[PDB]
Every structure is written in C-alpha cells, then in structure tokens.
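J.: Supplied in structure tokens, the structure appears directly below.
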Amino acid sequence: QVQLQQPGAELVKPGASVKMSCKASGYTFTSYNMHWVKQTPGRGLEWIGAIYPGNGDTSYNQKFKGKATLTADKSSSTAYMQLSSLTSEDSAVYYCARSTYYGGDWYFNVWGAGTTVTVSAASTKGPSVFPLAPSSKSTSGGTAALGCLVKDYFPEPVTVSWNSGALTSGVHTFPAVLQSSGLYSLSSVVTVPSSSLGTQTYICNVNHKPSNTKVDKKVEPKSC
Amino acid sequence: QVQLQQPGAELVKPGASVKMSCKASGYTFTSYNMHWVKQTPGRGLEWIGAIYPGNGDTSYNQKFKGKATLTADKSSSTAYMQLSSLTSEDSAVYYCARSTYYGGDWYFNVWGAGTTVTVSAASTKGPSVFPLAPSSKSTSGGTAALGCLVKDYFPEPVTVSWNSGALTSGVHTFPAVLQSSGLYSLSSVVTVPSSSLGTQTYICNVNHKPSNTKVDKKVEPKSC
Amino acid sequence: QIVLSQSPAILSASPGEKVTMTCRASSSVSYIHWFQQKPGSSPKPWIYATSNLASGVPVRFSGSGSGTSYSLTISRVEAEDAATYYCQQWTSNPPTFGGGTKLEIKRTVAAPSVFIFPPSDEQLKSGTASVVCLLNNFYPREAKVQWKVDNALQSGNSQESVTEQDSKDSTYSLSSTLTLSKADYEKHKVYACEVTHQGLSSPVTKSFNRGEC
Amino acid sequence: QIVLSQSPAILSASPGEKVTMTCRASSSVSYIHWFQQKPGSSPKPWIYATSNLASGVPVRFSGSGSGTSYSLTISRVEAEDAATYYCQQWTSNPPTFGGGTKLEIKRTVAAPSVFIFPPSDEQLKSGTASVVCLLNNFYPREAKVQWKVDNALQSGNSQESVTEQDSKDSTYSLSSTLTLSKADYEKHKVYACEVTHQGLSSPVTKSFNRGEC
Amino acid sequence: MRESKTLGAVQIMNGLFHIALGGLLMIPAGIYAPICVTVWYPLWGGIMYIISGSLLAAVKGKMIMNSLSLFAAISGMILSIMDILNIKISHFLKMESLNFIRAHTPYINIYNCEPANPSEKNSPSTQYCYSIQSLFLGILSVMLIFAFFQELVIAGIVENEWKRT
Amino acid sequence: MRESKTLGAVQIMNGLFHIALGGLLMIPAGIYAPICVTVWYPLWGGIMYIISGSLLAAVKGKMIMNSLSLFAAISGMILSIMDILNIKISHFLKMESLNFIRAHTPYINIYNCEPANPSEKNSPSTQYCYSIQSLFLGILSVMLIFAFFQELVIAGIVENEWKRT
C-alpha cells in the first residue's frame, strides 16, 4: 500500500549533477512532508532536508543548503532531489522518507529503498577473473580453500557462483573493495575436502551485467 | 477498518450520571487523541474535551470541566466519558471523534455514530394512537388527507407504516415533539384520492419497541 | 475561544447553481476545516486545512480563504449536496465549530395543500382534544400557521412540526397541533387554522364547526 | 543540532540473553525513536516516541528513557535481532541520528582457518600480482593480518575485506589482499601472512616461497 | 524633599525605563496585548515622568505636572496590577492588540497555553507558549515595581508642594 | 562633572535596570542562555553601578570603584553586542543555561526556530519560537543601550578623576 519507489542506483561523473526521484504511492502525496536522508558508512545517517509538496516549502540541513535542491510534482506524485557539484563525498545511499506526526512526535514511518549514488570518473570495465589456484599453501586441517579473484571491474554488482550454482556450501563471496585505481575488486572462495582437488574440476562463474560480461575459470592445483 | 463504536442511545434520570463509551477499532488506540463533542440543536457542536489514551492526559472545555470526566482503557481499547449531575441541558448527541495531525493541522478524521442522551424523569408509556379521521374538512383539490396521531408515548423511536407497509407514496411521518408532559407525540398522514375514502379501509400501523407496543387503527370518514 | 460565524444561515441553491458559503472568525486562524452533516448521522469530514478535500469528497467542492475570512463553494450543487456544513477551527483552545449553513435545494414555489382534522371521539373519550392542521408539499421553507377559535386568536398552546425537505419533490410538509382539554374543546364551536405563505395570494384557512362530522 | 551517542558500538549477545543499548543526547529531548537496519535495506522504524513499538516489532523489544538518557532493551535476543539500531531525535532542527549499535550474535570462540594463495600465472601474465590471505570461520569479529615479505613487514599496500556474520554458523570470514607489480613480486621470494586472533594461542602464519607451486 | 536634583533624575530614569519596557512589551506576541500596551501607558506615563524631571530645573505649573505624574504613577500601578491578574487568574479584559503588531503574530495567544490535544502537553510548542507568558508576567511586574517607585517619589514631592503652598 | 548627586543617582537607576533586565532575561527560555546571563553580567555589573553611586556621598577608593564600574560598563556593552550577534548571525557561543533554569524548558531552543518539517512554517508553534527570540533580542538591546549609558557617564567621571588627580 503506502510505498516510496526510488531508482536503485545512480552513476554520475564528478562535478556533474544528479536528479534522483521518489515516487510516492498509496497515500495523499500532498498531505505529508517528504524528507531526504543521506547514509555513508563513515558518517551514519545525515538528514538532508524536507519538502512539503502541498505548498512547496523546503527546509535544509545547513551542511547541505547549497548541495541539495528539493522539488516535488503534485501530478506524478514524485519528489526529487538534485545534487550539484558532485564529489567523492557525495557517494552515498540516499533515502526518501515520509514523516507523519504520530504518538505525539514526528515519525519516519515509511522509507524508500534508497538510491546508491557513486561519483566516479571511471568507466565500465569488466572483471579480470584470476583463479586462486589451491595448493598445500591453501591446505589446512585436511580441507583446502580455492577461489577466484574478480579483479578490477567497475560498477559494483558482479555476481559469482560455483559449478554453475551446483556449489554453494562453504562458499564465501567478500564485499568488493574500491581500489586506488577507482576500479572495484572482489574475491570469492570455497573450502572443500583437499582430496577433491584432484578429480573435481571446480568452476567459478562470474557475471558483470553492467559490462554484460560472463566469465568462467577452472580452479585446481594443476596450475600454480 | 478505522471505526469508533458507540451505544446509540442512553436514557438517564435527572441528577443521575451516565458513563457512555467509545470502542475504538482498526488503529493503535494509544497513538491518537480521542475527543468528545456535544451536539444540541440550540447550540450546535460544542467540543467537550479530549483524552490521550497513551499516558492518560486530559484537557477540557472550561464550560464542561466539572460536568464531564474522561477515561480510557488501553486493554479493551475503549474511551469513556462520565457526565455528572445530569439536567435537561445535558440532553444531546455525544460524539467521540479521533483527531489526527494531517496536512499541517489537527483533523477530526473519524467520528462515532453518536450517543443520544435523553435526561428525563418520565417513564416508558406507550402511544395513545388516535385516528385523524378524514372528511371534507381534510379534503382539498379533490384529494383528501388522513392520518394518525401517535400521541403521548415516551422513548422517542416509534415507527409508523400504512396498510402494513403497502401504502408509502404520499405518506409523511413528522418528527416527534416533546410535550410539556415530558411525553413525545407524533403525527403521520397520507394524501389520497378523496373517492378512495369510501371503499379503501386505510390502516395506520404503529409500533413502540421500548414499550413493545403494537397498535393499528382504522382511519376513514365513517367516524367524525 | 474564537467565534466562527457562518453566512448564510440557510443557502437555497438550484441544481447546477454555483454557490458559496462563508465562515468568518472573530480572530485570525491558521486554517478552517469543514464538515458535512446530514440529519441522523455524525458530521463527515469534508474539507481539511482550508482547501484539501477529504477522501471521497466530490471535486465539485472547493474551499478557500485566509486569516479571518474563509469560504466553501460548490461549482454546481447536486441534490445530494443538501446538508448542513460546519466550519471548525483548531487555532485556539477550545476548538470551536460554526453555527452551520443549511444547504437547501431551491425549487419552484408551491402552495400548501392545507387540511384540518378535528379531535376525534377516540381522543375525547380520553378527556383530551388535539386539532391538527396540515400543510402538504409547500415551498419555500417559510410558512406560518395561525389558530383561531370562535375567531379568537390562540397562542402558546400549539406545537409546530415539519418534515425535512422531500428528497424527490424538494417541497416541505408541516403539521400544527392545537391542544385543549375536552372541556375546552367542548366550549367553543368554530375552529380554524389560518395559513400565510408566499405560495398564496393571501392568507387562507381551513376550518370546521364542532358537532358537524 | 543535538549529538546522539550510542553505547556500545558493538553489542555481542548470546541467543536468549537479555541485553540493553543506550542512547545519550548532548541535550535533553522530548522523545527518542529507534530504527533497525539490516545491510542492504533501508532503516525500518522500530520504536517511536521512546516506547511505542512499530507495527510488527516483536514485543520482545522495549524502549525507555527520558531527558538525555534513553535505552532499547531486548528481553531475549533472537538470531534475527542481529542488526544495527539507530536512535533518532526530532527535538531540534536538524533531526539527527545516533552512530548506531551493531547487535552481534555471540558464540563460542573459533580459530581462523588460515590459508594463503600466490599470485597465479594468469595475473603475472597481466603484469600484476595479488597475494590473498584467507581466514575462514573465525570468531570473534576482531582479527589482524600481518603481511611479511622476506620477513620484511609490508604496510599500506594491503586491503582487508570481511564477510558479514554467517547467519547459520555466526562466525566471520576475512580475506586480506597484498598487491604488487609483477616486478615487485618477482624480486622477493618468501611471502607470508601472519594472523593474530583470540582463537589462537599465539600468532600463526601461512606462507610460501615464490617458484614452488 | 529638598533633593530636587537627585529625585528629578530618578524620575527621568523611571520614565526612560517605562518607555523601554513598553516598546519591549509591544514586541509581537499575539492576538491579545496587555492593557498597559493598549492604553499606551508606558509611552504617555513614561514621558510624564521625564516632564516632572522639570524639577531638575529647580510656579504652580510644576504642581500641575507633578500632579499629572502622580496620576500617571497611580494609574500605571493599577494597570500593571490588572494585567498580571488578566494573565494569571482570568482573561477578564480582552484588549485586542494593535493590528500592525498582530500582522506578525496573527495565530497565537498567550492568555491560554493549555493545548486542546493532551499529547501536546509535553510538546516544545507548549513550552514556548508558557515561556512568552512568563516573560510578559515578568515585564509587567518589573513595570509595576518601577511604577510603584514613581508613586513613592512623586507623593513625597506633592506632599511638600501642598504643605509649601 | 560637578553634578555628582544627579550622576550618582542615574548610576543607581542604571544598576537597578540591569538587575531587573537580568532577572527578566533569566526567565526560562530553553537549552541556551545569552552570554550576559551566563556571565551573570547584569547581577555583578548591576551592583557595581549601585556601588559607584557612592559618589552620591560626595579618596582614591572611589577611583577604584569608578574604574571597576567603567570596566563593567565596557564589558556589558561588549557582552550585549555579542549576544545580539549570537542570536541573529550565528550561534557562535553556545552558553548552556543554568540547569535549574533548564529544568523548566528542557526541550526548546531560541537560537534556531526554523522547523525541520516545512508544513510547520505556518504553525503557531513556529510563531511562538520567533516571539521569544524577538523578546530576547529586545531585552538584550535595551540592556545594551543602558550599558552604553553607564559607559558615557562613568567615562565622564573617570576623566575628571584623573585630571583632578
């Protein structure tokens, strides 16, 4: 019923601007304040500002009063926020949230899914998938780990599976790390009975939908 | 969904007291202010006061601050109002209404059906149904009116029909008038082709469920 | 404590007519709310915060105003719009309602079908006498009955009762009930109700002698 | 502008343990609100106006406090309760959130299954070398990797990445990635990652010579 | 008393502080003003104490102005008593504020600050209303004690005026 | 100047006005006070003007008290300038109110009165906040002009103190 819809991701160049949106539904859009909240891991949740779509009044956090510019369309029932002059420090999840007054205080009772903004000069390179070939180096306690380094791709969502999805137990795929190259890198690994490294040709499957790139690599002690 | 249920009527003796109720449903009872509003034809709508069922705080109209006493039960999710020292001037419809904050102001967005309180010394007498026998006295333009005077009953809802419900066109039943006896009286009439007064034995049907009383009377120019 | 004054007290509007009713506050208020009440039901919320229509209110309605002066206007009245409209304020404790404006469906003037009923023997067998005067299907809402007894003017001892507006004909019906003891009815002989209405060129009367049937 | 301080920064709670987290405001505030966030989702409303549970919040939770001191307490933590909880205030413009408290499922300490991977030839064929150290299924959340190259201590040129807490085992996994040019990897011979953890009696290491397979 | 220099200067200062408290008490605060503001007492009463500072310059013309300043002090002391009661026991004299002052505060009143919605008794909005009401009660009672100060010093002059003449 | 009676009485009145404005400015108004209140300037500055009213009683002990009252007038004139800027350009000195005064107003601030919810810009709650902020700006600027009054009269005395001695 009551729902705020947001575009899930935005990729924008430094110095450029972005106009993310928040489609309200299931309630009288003009009767509630719409708020925007920034989230970054190093700063937590920062409230940006609000718009009342009824008239059009805005208020802003002082530390944003020239970065953001709120807007609302009564007819499509959509709030907008425009961010100017974008920098690395604007890379964040941005939530719209609707505040009601309820129980004697204001209350962020419904939230959008959030828009992840990445501000980057980089371009949609696909992943250099290197096998982490297992060995006694990666053998301990009679298990061995084996993996794939999904290196130097750009837009963050790669997906990795093993044996075309037939291997899932003991798998870990780590969060991607942004490198000083501006390219993301990620590792995925699985732990298996070390004897299985002989016969079972473990395959890691990589996909990068932004670069539409599919890769698969053989991962076994038959190379070093 | 969101609904306030009230007992539809209260009959109470002067000087006595009444504790009418307002069963909330379909919403978090403790999260909203519950208001009571009086209505009388000579004074319109008077706000009585409010209770916040969350803690229990009340506020009152100054012209009621010792007449009403608000209460709420969190568990049955019911608001109550007690009226002391009842007089004729306490005979009214009493509504509970739930105030939300919405569109930038407070708002009585849902109402109970109202409780009609009648403060009366009188007792549940049933109606003296007298025929308004038609004549040339009640003949004009070739139609004649005929009727029944449902006189001197007490609790206000009598119901009247004609020919056991077979006559409805041209019927009027007037609002009951409270007499100086403290008993209500009401009239019901129908207009018909004057020639029909000869053959058609028009019957008025009266019911008074408070006195469980059913009456029917023949209404025709065969008595004066 | 702010007094809300509504004008007119009765608004008569022909179907399709654009009409406006106003609410005036004895002091300036941030917003006005409007409620529609039809007899026998609680006040429905109708407009909130000066101009926002409540859920399901026809966009036929709108509201406007500021400070001390507010209005509700209907671009075209429907027959279903006939109701009393109350303005209300929250800007001062206690919140207060206006006196209401009754919206009436205006129609072609119609003369009252005047009738009179004697106290029947059934009532005299109860020692009591009531004389009923009836004015069927008149319009406008105004009328006055006069009760005359051997041409003497009665006063006080008569109660007036009126239908609501007929939701099909949009006329009114009225009944007036003179009341007497049996001994009072059996003194005087000539009983009349006299009716004055704009649907008439003059006063009119219906009357009877006591004893004739 | 009021700073909301939450304690602890990480709360580790065993399933069924009663636990409490506190929010302290740099100035007194009328109410505190609490939000639960799980990674990859927006903050769900959890408690509003100090103590009212949001729709569908288990009565397992409660909130209390006044003035400058507030708390959220769980009568028994479920495994599903593992999340970050943010307090928030409306009493001053701008509204502000707390830093959050991450609730962690406390479990029996487990040693890291340490592993190391050489830069494979595929990467050297790209002129680049990355050395991956892996610590499977350890607990607690703390650990540190050390990178040693011919026993020389590396610094800066390694990035650390960690899983979230396994929603079944409640351990953590960590990988560390030393990165080098091909020419840097082909200078030195002995590459080691050294691991210190409370699941170990001592530092431990996994290592390789370059050239051996 | 003989101290005509000292006492006249005291009166000028009482006059200037009435003017300051008056203009301060005219800062927009809602639908209703104090009677003091509506009568303009701190303006016309204020300048009358400045004028009876004429006894700094050493005729029964001074008796006229002293008597007028004594009437001003008495009426100011009564008017500020009335406004304190008007705030704290009942709003028995509803003196509508001058509309150029209401233009800035058209929707607020300080002669009642209980909210009609009991949830709001805790609210910051309610605490702001009681803050202004307490400031007005403070300014009026400061103005009362300096109005009472004038009454003492003028009476102690008009006493010598008639017993001289 | 020679007018030591007239000028000393003026100073006592300036002192009493400061004490009255100070106690008035201490009426609970929220989380933050003016610097004037936090320094207690209207109390200690106020009594210093009463004490330099010692020149009503006609030694360099008076030069000590005159000089202290001159320092009090200067610092009060600077402190009230600072608080006006603190209210109207930025809250650059966040002087937390004495906690027995905060007990009555623990949830309100007058150094910001924009609501975070824009629907509330019309609200009575917002108009109350700006009313208190305007009253404080008024009381501080009344206190400034009487602090500036003291500075003039004391300087016109200490000038004669040194040129006599």
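Residues 46-103, 113-219, in that order, are what chain E shows, numbered as in Swiss-Prot.
The backbone N, Cα and C atoms fix where each Cβ goes, and this holds for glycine too.
Got these off Swiss-Prot a minute ago, pasting:
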MUTAGEN   E:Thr159 to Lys  Abrogates recognition by some antibodies; when associated with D-163 and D-166. Slight decrease of rituximab binding; when associated with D-163 and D-166
MUTAGEN   E:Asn163 to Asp  Decreased binding of some antibodies. No effect on rituximab binding
MUTAGEN   E:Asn166 to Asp  Decreased binding of some antibodies. No effect on rituximab binding
MUTAGEN   E:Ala170 to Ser  Abrogates recognition by therapeutic antibodies, including rituximab; when associated with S-172
MUTAGEN   E:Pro172 to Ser  Marked reduction in rituximab binding. Abrogates recognition by antibodies, including rituximab; when associated with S-170
J.: Going through the mutagenesis positions E:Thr159, E:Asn163, E:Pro172 in order, which have a C-beta under 8 angstroms from some C-beta of chain C?
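T.: Correct list, in sequence order: E:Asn163.
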J.: Reported as an integer number of Å, what is the Cα distance between E:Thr159 (mutagenesis position) and E:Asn166 (mutagenesis position)?
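T.: It is 15 Å, counting Cα to Cα.
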J.: Whole-number Å distance between the CA of E:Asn166 (mutagenesis position) and the CA of E:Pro172 (mutagenesis position)?
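T.: Given the Cα positions, E:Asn166 (mutagenesis position) is 14 Å from E:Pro172 (mutagenesis position).
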J.: Between E:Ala103 and E:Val113 this deposited model leaves 9 residues unbuilt; compute the CA-CA distance across that break and give it in Å as an integer.
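T.: Distance between the Cα of E:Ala103 and the Cα of E:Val113: 10 Å.
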J.: What is the separation, in Å, between the Cα atoms of E:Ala170 (mutagenesis position) and E:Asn163 (mutagenesis position)?
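T.: E:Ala170 (mutagenesis position) to E:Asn163 (mutagenesis position), Cα-Cα distance: 13 Å.
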J.: Check the mutagenesis positions E:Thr159, E:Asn166 for other C-beta atoms within 10 angstroms of each C-beta and report the one with the most.
T.: E:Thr159
J.: Under 8 Å Cβ-Cβ to anything in chain B: which of these mutagenesis positions pass, E:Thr159, E:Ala170, E:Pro172?
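T.: The mutagenesis positions close to chain B are E:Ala170, E:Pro172.
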J.: Check each of the mutagenesis positions E:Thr159, E:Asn163, E:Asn166, E:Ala170, E:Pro172 and report back the ones whose Cβ is under 8 Å from some Cβ of chain F.
T.: E:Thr159
J.: Between E:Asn163 (mutagenesis position) and E:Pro172 (mutagenesis position), what C-alpha distance do you get in Å?
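T.: Between the Cα atoms of E:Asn163 (mutagenesis position) and E:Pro172 (mutagenesis position), the distance comes to 18 Å.
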J.: Within 10 Å of its Cβ, which one of these mutagenesis positions (E:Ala170, E:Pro172) has the largest number of other Cβ atoms?
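T.: Within the set of mutagenesis positions, the most crowded position is E:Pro172.
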